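Heads up: the structure comes next, in structure tokens.
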Amino acid sequence: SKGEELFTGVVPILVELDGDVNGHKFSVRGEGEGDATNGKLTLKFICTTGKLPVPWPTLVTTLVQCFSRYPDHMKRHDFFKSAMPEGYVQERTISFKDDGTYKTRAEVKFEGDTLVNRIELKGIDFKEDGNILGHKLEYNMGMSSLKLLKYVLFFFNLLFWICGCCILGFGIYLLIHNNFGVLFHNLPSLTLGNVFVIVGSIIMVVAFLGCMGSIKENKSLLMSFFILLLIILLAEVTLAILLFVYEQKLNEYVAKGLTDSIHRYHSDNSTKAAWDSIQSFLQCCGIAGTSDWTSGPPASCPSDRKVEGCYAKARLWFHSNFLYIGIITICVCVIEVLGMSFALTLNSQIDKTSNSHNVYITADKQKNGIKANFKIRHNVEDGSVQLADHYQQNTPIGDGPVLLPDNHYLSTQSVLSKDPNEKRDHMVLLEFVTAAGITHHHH
Ligand SMILES: CCCCCCCC/C=C\CCCCCCCC(=O)OC[C@H](O)CO
Ligand SMILES: *[C@@H]1O[C@H](CO)[C@@H](O)[C@H](O)[C@H]1NC(C)=O
């Protein structure tokens, strides 16, 4: 082709984009150089109107496939170069999933000694707090790893979040609905409702940190989730060992607290309510029996012969069921440490280093041009991906004979950079495009 005769060397490039996305108007000017022999592009685009209202990666597809390297056996399929020097018209409809669409029209021609790309872009129906207008896309053009822990953590913590909400709710119910008094006048906080509220609240904040940290891939929330679980786990084992090295030292302590509380029963309405509800519920009477009430047991005591003591019955219950609560203890512990391992693992597989995209080319007999369609996974700040659905049509501007090709594709690789000197909003881009899809000879 005579168009490839125009592309044997490195050709200066000029790119101009005037755009409008939901009324946000902007202009981009890019300059650079195009080496079609190696399929390399080096360009530096600058936003002439201030700051770009969209993420720079969304513009790189709209921002010259005539510099694609078609290997020698595929050269007779290079429509783009054949359309030169009189150029070709490239139209596109880029549909961002669950968001707006770019609508594009562009003319690519040789103007003087330079290959020029003039584009007007109009975007409609975008979310103002979406990934596009909210600048939530990473500044790159590769695919990112799927973090399945993102979903595992979010799933369990959502369930634990709801469990905690119900535990907190039942505690809120008991604080308002029922009155079981205060067993220890000095520890007013120690009520059955408050312990529900305390444990429920702690569960919700841990589950909240796990949910928000995992689904948004926020390292700081993951570390907070880890540190908080670590602290809860450390207190648990501390209490467990501290409990058994000093069981008898704190056995006395609560026994003093109960004996102190029982002196107040005929003078403190709250401690009376505590003893009355406890005894009538557990069907017990004193600390170790009915003799603790030296003037006679209150009415809310089983009148049976040797009713067991409330404190004795409780300690016997925990000693008799130590094996069960031990199983439940290590169960909550392993769930706890599993979440720690998950979070710590997920944290390490964030912010990593860094891919190819294929533009499938198909001929259009009737408009004497080509069509193309392809999907681009833009990487979102929360780890998810934003689909950009691309449909394309290219028609030659001139009446000269152009080449209509067999189906083939272009393996594009783009590298986004930043000029450390540019104080203006900008994008330094390196691309490598090579044609493929048609194999020659016998292999
Ligand atoms: C809502 C969908 C998720 C619901 C799931 C409910 C069942 C989860 C139970 C066990 C999963 C085992 C957890 C696997 C932990 C390792 C995952 C991992 O590290 O992989 C991440 C990355 O993809 C590199 O491998
Ligand atoms: C508790 O409430 C009663 C209501 O009968 C009230 O008369 C009294 O001031 C309080 N009783 C004691 C023992 O403090």
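First residue shown is number 1, and so on along the chain.
Cβ atoms here come from the backbone N, Cα and C positions, even for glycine.
Applying an 8 A CB threshold to same-chain residues 6+ apart, the list for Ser356 (mutagenesis position) reads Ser411, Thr412, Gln413. Annotation of the published mutagenesis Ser356 to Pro (Swiss-Prot position 147) in Swiss-Prot: Increases fluorescence at warmer temperatures such as 37 degrees Celsius; the original residue is retained in the structure shown.
DSSP classifies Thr412 (mutagenesis position) as strand under the three-state reduction. Here Swiss-Prot notes a mutagenesis experiment, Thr412 to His, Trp or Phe (Swiss-Prot position 203), with the remark: Results in significantly red-shifted excitation and emission maxima.
One mutagenesis experiment named in Swiss-Prot is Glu431 to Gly (Swiss-Prot position 222), and its note says Suppresses the 399 nm excitation peak, leaving only the longer wavelength peak at 475 nm. Listed in sequence order, the residues of the same chain lying 6 or more apart from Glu431 (mutagenesis position) and placing their CB within less than 8 Å of its CB are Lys40, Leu41, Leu43, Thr412, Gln413, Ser414, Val415.
DSSP assigns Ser356 (mutagenesis position) to coil in the three-state reduction, outside any helix or strand.
Flanking an unmodelled run of 6 residues are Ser354 and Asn355, whose Cα atoms lie 8 Å from one another.
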